[PDB]
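Below: one structure, written as structure tokens.
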Amino acid sequence: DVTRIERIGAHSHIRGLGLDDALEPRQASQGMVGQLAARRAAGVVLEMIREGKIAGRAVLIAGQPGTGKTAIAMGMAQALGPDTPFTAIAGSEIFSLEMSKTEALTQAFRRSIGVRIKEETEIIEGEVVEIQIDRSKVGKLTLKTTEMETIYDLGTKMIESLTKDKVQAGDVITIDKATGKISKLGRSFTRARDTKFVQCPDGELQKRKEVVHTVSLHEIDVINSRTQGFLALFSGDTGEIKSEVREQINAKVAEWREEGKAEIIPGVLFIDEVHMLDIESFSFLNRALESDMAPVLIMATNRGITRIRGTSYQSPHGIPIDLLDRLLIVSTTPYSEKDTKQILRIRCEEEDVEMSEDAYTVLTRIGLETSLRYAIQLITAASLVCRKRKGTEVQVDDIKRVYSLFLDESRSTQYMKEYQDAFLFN
Amino acid sequence: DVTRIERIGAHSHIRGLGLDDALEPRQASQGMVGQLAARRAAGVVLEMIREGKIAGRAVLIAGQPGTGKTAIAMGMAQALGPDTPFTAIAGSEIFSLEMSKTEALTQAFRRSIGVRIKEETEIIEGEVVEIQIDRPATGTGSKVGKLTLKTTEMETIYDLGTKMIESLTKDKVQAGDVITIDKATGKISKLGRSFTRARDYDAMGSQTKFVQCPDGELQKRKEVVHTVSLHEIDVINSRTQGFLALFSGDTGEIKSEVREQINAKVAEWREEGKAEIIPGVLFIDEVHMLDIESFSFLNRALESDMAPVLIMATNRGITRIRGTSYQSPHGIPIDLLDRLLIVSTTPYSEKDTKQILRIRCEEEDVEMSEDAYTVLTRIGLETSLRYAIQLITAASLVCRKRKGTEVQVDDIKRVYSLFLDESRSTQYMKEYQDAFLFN
Amino acid sequence: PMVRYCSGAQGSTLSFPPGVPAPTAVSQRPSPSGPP
Amino acid sequence: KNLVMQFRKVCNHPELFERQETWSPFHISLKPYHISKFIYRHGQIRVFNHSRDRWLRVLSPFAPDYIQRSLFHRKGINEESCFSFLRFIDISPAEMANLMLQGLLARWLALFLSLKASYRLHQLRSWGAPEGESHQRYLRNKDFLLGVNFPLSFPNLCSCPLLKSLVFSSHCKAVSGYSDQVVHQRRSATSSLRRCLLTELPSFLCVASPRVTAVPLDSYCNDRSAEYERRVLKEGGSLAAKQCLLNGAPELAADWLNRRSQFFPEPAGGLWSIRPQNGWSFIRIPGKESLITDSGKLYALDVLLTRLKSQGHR
Amino acid sequence: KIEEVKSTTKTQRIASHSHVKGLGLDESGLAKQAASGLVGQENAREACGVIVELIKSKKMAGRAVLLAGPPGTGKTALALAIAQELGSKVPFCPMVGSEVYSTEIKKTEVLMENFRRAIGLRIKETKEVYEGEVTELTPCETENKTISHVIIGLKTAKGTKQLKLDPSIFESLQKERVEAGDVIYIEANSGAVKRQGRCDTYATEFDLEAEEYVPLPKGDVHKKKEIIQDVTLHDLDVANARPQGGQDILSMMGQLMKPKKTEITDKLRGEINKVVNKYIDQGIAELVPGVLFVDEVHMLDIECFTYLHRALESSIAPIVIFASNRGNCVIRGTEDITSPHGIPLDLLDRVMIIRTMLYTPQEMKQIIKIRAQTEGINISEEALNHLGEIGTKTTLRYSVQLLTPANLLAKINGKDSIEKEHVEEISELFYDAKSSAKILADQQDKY
Amino acid sequence: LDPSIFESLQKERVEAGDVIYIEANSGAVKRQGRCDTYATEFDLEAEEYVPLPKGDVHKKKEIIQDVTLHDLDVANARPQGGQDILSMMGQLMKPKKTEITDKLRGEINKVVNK
Amino acid sequence: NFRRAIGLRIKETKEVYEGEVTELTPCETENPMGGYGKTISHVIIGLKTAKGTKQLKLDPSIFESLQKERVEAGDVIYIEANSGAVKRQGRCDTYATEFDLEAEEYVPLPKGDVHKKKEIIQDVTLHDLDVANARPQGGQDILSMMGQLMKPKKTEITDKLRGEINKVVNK
Ligand SMILES: Nc1ncnc2c1ncn2[C@@H]1O[C@H](COP(=O)(O)OP(=O)(O)O)[C@@H](O)[C@H]1O
Ligand SMILES: Nc1ncnc2c1ncn2[C@@H]1O[C@H](COP(=O)(O)OP(=O)(O)O)[C@@H](O)[C@H]1O
Ligand SMILES: Nc1ncnc2c1ncn2[C@@H]1O[C@H](COP(=O)(O)OP(=O)(O)O)[C@@H](O)[C@H]1O
């Protein structure tokens, strides 16, 4: 098989926050296992997003490193699906050199609340059967579906489009009638003799299609900034979008909501590794969560009572009480042996590697002794030792080999003390 | 009488390391004196630079302030000659606002590799006897024309092309101008008018000194050697029409995709015999100014086959590596200090100190009595060498103010009372201690 | 139809073929009035 | 190594086995950025606030009425007001309003005419020294335009021919710097040295190219008037603005259309002022010297033939 | 009768890792004692033997290793061994940790440009092109006049054609100053025109003209060819953010202005990922996910170490190699916190650590030998034994660094090879970090 | 209409039978589509046809606009974009926020008093 | 600041021809050359100043620049004698009464002779030479105009520009 762009990364084995219709988690489903308290808690948050009625509601997924707080946030991102925004960013990702640290949060919030509209559209589609042009200009086009034919006289601004896009008999074309853009689709199978080939369209030639469309609230803020502001969506030129422009676009989107011309679709800002926003950035989150167009804020962190950035002060999670008071904290407790083995099973079943039941047992011991993420990396390496050995399955000696090749941080630190004066700067 | 842009600086008397062909240092030669161990060692690295076989070499010149570290480095810069690139950078100068520290080092590295290109083309060089330019009444509008050219020996007529015509009229060439055309490129260049047309002319359409008509054959070849360094090859390639950025300093942080492409295409120009890549020297003077971020770039920049040789100077003991609290030798992290060879300079004797002052007076066009040299040697041992060096000028100027021909000991005793040594200023600063600010 | 410019050896010359307008017509001072 | 004729072909020249392709960057194009008819109609602040944006312009101090009223209808015998400098720059009240309210096109045209005006100002400023401008008092119009008085200002640098050689690095010549240059004659084989003259860089030194050259990401919209606006953009936004970037000013476009009919035309000013070493496109046609440099035998032959030609041998 | 032989140019320059040609593993993935330029480090080489199969497996994303061990232990040499073991086609992207401190873009985004440069992509790009001598050239007019088409007559050795083309091509022909008799090349996908000068048929037509002349093109006027492009996801990302393709006044001028970097939006990397997935579905593309080597990783900022948590957990990311020469440092940007290798414990889970270790005297002699025969020099066994002793006294790098200086001293002294009398002098001329620190501590009153 | 509104009709590419919105204060003009009585003029033409408006030819409100001294400061400090897109000089110079001088605010105050 | 403290003191001739243009007589040869209708051997330009009137004989190519300008009789004009470029200042003050309004600033008639000469001494620091090479002012290139419409900036001048300036001031 070919390989996608998207391959088997750390959380790629998760395809949903596995839950029952009653928001109770089963022991293992949709890729993820254990965490029955934190999955039930995350299910309630997923229903608050999915319902959308309360603005700026926030949650902190907190726990020891390697206890699934990024995992359940990824399971939630998958279970929320397309069609509702979910902007993941890391805590250090707001620290722009080109744009204010406070604006980069303002911007990230607004990437994650959609404005949805739907618009009626005139589309022609069919195989072009015959096409004629002569000197202004006059001309005549024909189209066929599987179920009808037509002849159309062409106006000047179609002549200067069918000719411009080199349309020929036997092509299949889609025309946005209001604009005259020719979206061609290759050639029909009945003219695959003498490009992709395709069956003719079904139904009638001219369809009043209805198109649903979604634009980020930030993406309306940027289109309004420059002569072709939409390039700054892509190029990153979006520095310091003026707040008196946002103040007008919120006022405009609010009256589109009240008039029913559009609907706002609140998503998630998933700010990972929150403990390293500056206290200035936490002050911005204190007020920015208090507006109609604040999204749901999901925060992740793995720190004890810690000095908060830009200050001498120590506080829980490395977040100021100003912000912890505004949110609900869900606590991810560390795994049992049986959960750890079961995580390792689903990683093996995602990587497509077999291992013996005693291989899973010693790998679980290693996972408990050296904090899990390392045992997940031993699966990947041990199954490559089999492929070099011409073995079909990971046996205990493949794990005990790889465990002697690649160190965890605790054994690496223990082998750093035999050389303590040979390493630099300690 | 006339004074050029370069004048008597701190090192102008140094003209090479003063080594013989068996690489032994002479006691005094090419302006350098004494300092045998470090000059010998610099000879070996100078020979390694000039051999050019190996990349990623670093040398640290170390020792007390005022003991010839910069003298050796600014000395081998002369013995290496002007044809091979030597870049002097103070460690302060990488702290740019147009670009990061690791960019400013990547430029200082690549500005120290030459790509010596010999360019040769046929040139036509003559007095213009006439120009005919023909233009159609309207039509398609293509011009056509002829040029007649003369030397003191020779003459010919050229039926011109279209691109030549627009260059000749753009550059407003006229009969009696002497010109030099690059036949490979269609660029004109103008030397001036031939003398002969003082007789018939208009009211002046141009004015210059005249030039003699060119001699010999009308068509002659020209040879140019360009020592274009890799940094300026990167700048030329960074954007279309980028050439002004070579002077303007405008390009920050040039793409890695450009450099890794130039590293390929310069290797192809070597293998095609199209250009001579010549390794040079980067001299990072006062390198104890580099941040530990910059030193960690030097750990790993210094290992490309496109790295120059580099030389560093420092005058620092065990000190904290700039940007950290970590103490280390020379203020350089051991990651880099392990990766280089350390050339260690030595304090001077009386004999060497006097002999430095003696070659210095010979560069400054000063005469001093042997009594005056004796007192100045004592001053340059009790105080630092740089103070005694400086008193030579002041003593010669005081001597000239009294219309003396030769500096005497009482001119130096005068100047010593007039301009202070640091060690004496720092002593008088104790008796006025409340009057100076922020003690 | 070729108008021609001769940067000649003894002196310059511009030349127009017959029937081309020679559009470099003369310019002269038609006399102004006296006092304002 | 990893039939026999394939080795013989590769010994003779690799062009017999794999012809060097005309390489060119990967030409990616993305789907255009889709803006709905809804956001295009109602969602543009330039449109839905146009009636409010008018009052930002009606209350503007750059309105020529308020410039005139601030400038000439002051109450105090002495009185501070802004726009006082417009009596000493050349600028009219409506020139300042148009330059402020009509954007970067009006900026560009007003610059091109100030370049022209600086040559007229300089030969006044550098020769009109005696007596005075009136009663030996009153500042004249343009008296704040002082940047012409620097010895190195472009009008003075063009007026005095010597300094033009110290300001050597003009914006469209590939000057490397100064070098010595050696000339060789055919007769006698004698040669001579020209000492410190300007050099172009080597004509072959531009050789990098982007691996990928994408089409500018366009916006597509489901609306007839939005289609006309993007068609105006891909044409170039107006006849004036296009001529201004392409030919340098709309005067230089009207002149360039008839530089065909002139003996001594001036330089083009816009993008056509440039001729980059390869042309604007990034394709790398294999130069014919690559025949010599790809074959060891053909390189050996070329040094033999350049010898044998110079010896006069057939 | 006579024989002649010729060569005329310098070699490749020798460099600090140029002896390394691969990991020196056997067919089982065990380390040979001395092979492919490397010696010793058998555990670290066997480990890298798993990692080169990890890269070549393609299945994994954002897996990482940290080579950890004292100065001179070969960590960056082993990442160079991996770079040679993978060959040319899988991209290996070298980086130094202190390169994140850009002045144009955030530290947290320089890493993403490096990550995206390490995912390579091979594209069967069909280019369709017109080339020939321009034998005719005429624009076709239309009301506001505007140009509707251009007609170009093109000629080649194989024939001639007369093509209707878009007014953007005419604007390009005018930009390129194309005229009749010019040899030109046009690619219809880029709309891009290249002039090559007048055809050789015209090389006689003037006595003096600026033109280079070229032979008339061969094959038909209109033809199409594959370019098998090698490209990287960064090279797709950047090329859209400041676009130099197309032919309009804007793209023609983004090609002139200062080439500033920019904080590429996550949305553009999204729409690029969709476009390369479509080229893989069409069979036009092969992805080759490669390696990012962050050497000196111990001085990424803590901003960057915490960004690596999101980057190493991406489903897209390349495999990553870190290296650190450091003990229990302070972590940069924290002032308080100390941790192994200078790397946060939070990141130190996400890496398979490869311990790299100090050398025996025997391994130093053997590296110094393999190094001497790479620098191109002959050395006597008593002198090489003396450099082995200097290795035990000082460090492997100083002992290696004496070789070329000793060879210069030998050829000055007229010998063909390094004798012990040469090394014993070079050891007196050039101090090392340890011996210089003695005199610099004794004389500490005067520095 | 004044000639400047007619230039705006001509920039909107308006012809007889188009459905237009004119605002008499702002001088704003928008073409909304061809009137659908002409929707048979060709069988396909690249235009959108809108039904003849089911509303008054002429509408009035006394609107009451809100604007702030910072809207005035910003919209008068830098040269305006000046054109309704319909330009490409405005592609080159990206905007930035800028240190509006206290001397401009003096004139904005003196104008708002007027 | 180190490069500001070093001055050239560089000296040259300024020469200019200027005045109210009282005639522009394209002056013909007695007969055309073979195959031609007419030939102009020179233009005669009738410059006047408050000291007097004098005709200047000029190269025929000057007319193909006087009609790139808008020069007409009663303008005041100048010609750079070292360069042959002709430039128009405006209608002479003598004509300021001939309409109640006309759209040009009328220019006062020059004084001194039609042909002006002086030697002048111009003093520039080497930093003026650094700046004028680092950011050219010669306007008619797209990058000169873009560089002049963009915000001015100080820029980190290379040691190479210092080298090249030193290599020419030594000349
Ligand atoms: N409940 C879970 N089910 C499956 N995998 C999990 C679970 N919890 C943690 N993991 C594993 O966690 C690894 C990444 O670390 P994670 O626990 O998400 O870090 P953290 O909690 O500190 O954010 C992933 O490889 C993932 O497989
Ligand atoms: N060996 C030397 N030969 C000649 N001049 C020397 C020598 N050593 C020092 N000097 C002179 O002494 C002064 C200071 O020495 P220098 O090398 O510049 O100081 P530092 O060692 O601190 O870098 C300079 O004028 C230099 O020329
Ligand atoms: N095992 C080895 N085999 C061969 N050469 C080695 C080996 N280990 C180190 N080297 C060489 O010795 C020097 C020091 O190794 P290096 O990789 O630079 O150390 P470090 O990991 O500290 O950066 C380099 O020249 C390197 O190529």
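Just so it is clear, chain B uses Swiss-Prot numbers, and the residues here are 15-453, in order.
How was it done? The header gives electron microscopy, 3.5 Å.
Cβ from N, Cα, C; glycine included.
The ATP binding site annotation in Swiss-Prot covers B:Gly77, B:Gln78, B:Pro79, B:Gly80, B:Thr81, B:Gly82, B:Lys83, B:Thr84. Spatially close to B:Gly82 (ATP binding site) yet at least six residues away along the chain are B:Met46, B:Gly48, B:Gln49, B:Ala52, B:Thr359, judged by Cβ distances under 8 angstroms. When secondary structure is read from DSSP and collapsed to three states, B:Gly82 (ATP binding site) falls in the coil class.
What Swiss-Prot says about the mutagenesis result for B:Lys83 to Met is this: No effect on interaction with NOPCHAP1.
Recorded in Swiss-Prot as a mutagenesis result, B:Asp299 to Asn carries the remark: Abolishes ATPase activity. A simple way to gauge crowding: the CB of B:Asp299 (mutagenesis position) has 20 other CB atoms within 10 angstroms, across all the protein chains here.
According to DSSP, B:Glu300 (mutagenesis position) is assigned to coil rather than to any helix or strand. According to Swiss-Prot, the experimentally introduced change B:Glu300 to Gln is described as follows: Reduces ATPase activity. Decreases interaction with NOPCHAP1. No effect on formation of RUVBL1-RUVBL2 heteromeric complex.
A Cα-Cα distance of 14 Å separates B:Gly80 (ATP binding site) from B:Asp299 (mutagenesis position). Chain E lies within reach of none of the recorded positions B:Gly80, B:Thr81, B:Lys83, B:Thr84, B:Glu300 when a CB-CB distance under 8 A is required. In the three-state DSSP classification, B:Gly77 (ATP binding site) falls within coil. Most Cβ neighbours within 10 Å among the binding-site residues B:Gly77, B:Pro79, B:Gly80: this distinction goes to B:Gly77. Between the CA atoms of B:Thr81 (ATP binding site) and B:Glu300 (mutagenesis position) there is a gap of 14 Å. B:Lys83 (mutagenesis position) sits 7 Å from B:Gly77 (ATP binding site), counting Cα to Cα. The two recorded residues, B:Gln78 (ATP binding site) and B:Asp299 (mutagenesis position), show a Cα separation of 14 Å. Here the binding-site residues are B:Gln78, B:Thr81, B:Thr84, and the one ringed by the most other CB atoms within 10 angstroms is B:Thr81. Within the same chain, residues at least 6 positions away in sequence whose Cβ sits under 8 Å from that of B:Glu300 (mutagenesis position) are B:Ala104, B:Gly105, B:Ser106, B:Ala327, B:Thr328, B:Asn329. Residues B:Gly77, B:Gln78, B:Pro79, B:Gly80, B:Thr81, B:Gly82, B:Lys83, B:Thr84 make up the record's ATP site, and a Cβ search at 8 Å around their centroid adds B:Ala85, B:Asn329, B:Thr359 from the same chain. Cβ neighbour count for B:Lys83 (mutagenesis position): 26 (other Cβ atoms within 10 Å of its Cβ, all protein chains included). Distance from the CA of B:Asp299 (mutagenesis position) to the CA of B:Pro79 (ATP binding site) is 13 Å. Note: none of the recorded positions B:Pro79, B:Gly80, B:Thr81, B:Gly82, B:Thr84, B:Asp299 has a C-beta at a distance under 8 Å from a chain F C-beta.
Cα-Cα distance from B:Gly77 (ATP binding site) to B:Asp299 (mutagenesis position): 13 Å (rounded to the nearest whole number). Among the recorded positions B:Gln78, B:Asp299, B:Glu300, no residue has its Cβ under 6 Å from any atom of ligand 2.
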